[PDB]
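Colleague: This structure is in structure tokens; I'll ask about it shortly.
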Amino acid sequence: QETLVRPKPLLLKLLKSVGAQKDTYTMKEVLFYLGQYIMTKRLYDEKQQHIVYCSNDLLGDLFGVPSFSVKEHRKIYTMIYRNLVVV
Ligand SMILES: COc1ccc(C2=N[C@@H](c3ccc(Cl)cc3)[C@@H](c3ccc(Cl)cc3)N2C(=O)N2CCNC(=O)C2)c(OC(C)C)c1
């Protein structure tokens, strides 16, 4: 009974690029897959792994900043919610 969401096109493209196959997800699944996108594309700092640099990537278009820490929860949840609809 978790809320189901339907990502908008750019978010869906990111999710499918890391092997998600569906069109509707829970918020925890969206977060998991975005994390995997960062990990697979090596967008994090090797020393302080919470730090992401996304300026030269579509992820930067999603979050609207060139860099962020994964501790920026308000920004991360807000930008994900701007990029989906509830089902
Ligand atoms: C010490 O290094 C860490 C510690 C925590 C995270 C993290 N933290 C998790 C997280 C972060 C923010 C929210 Cl709002 C929810 C979950 C989740 C995540 C989910 C979405 C995004 Cl956009 C980024 C990361 N997320 C992860 O995706 N992790 C967990 C740890 N290792 C991983 O391989 C993947 C982390 O993420 C990297 C991808 C940058 C690195």
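The residue numbers of chain A are those assigned by Swiss-Prot, with the residues present covering 24-110 sequentially.
For all residues, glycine too, the Cβ spot is worked out from N, Cα and C.
Annotations for this protein, taken from Swiss-Prot, read as follows:
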DOMAIN    26-109  domain 'SWIB/MDM2'
MUTAGEN   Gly58 to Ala  No effect on its ability to induce apoptosis
Colleague: Count the other Cβ atoms sitting within 10 Å of the Cβ of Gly58 (mutagenesis position), across every protein chain shown.
Modeller: 14
Colleague: Counting each residue once, how many in the domain 'SWIB/MDM2' (26-109) are helix, strand and coil under DSSP?
Modeller: 39 helix, 16 strand, 29 coil
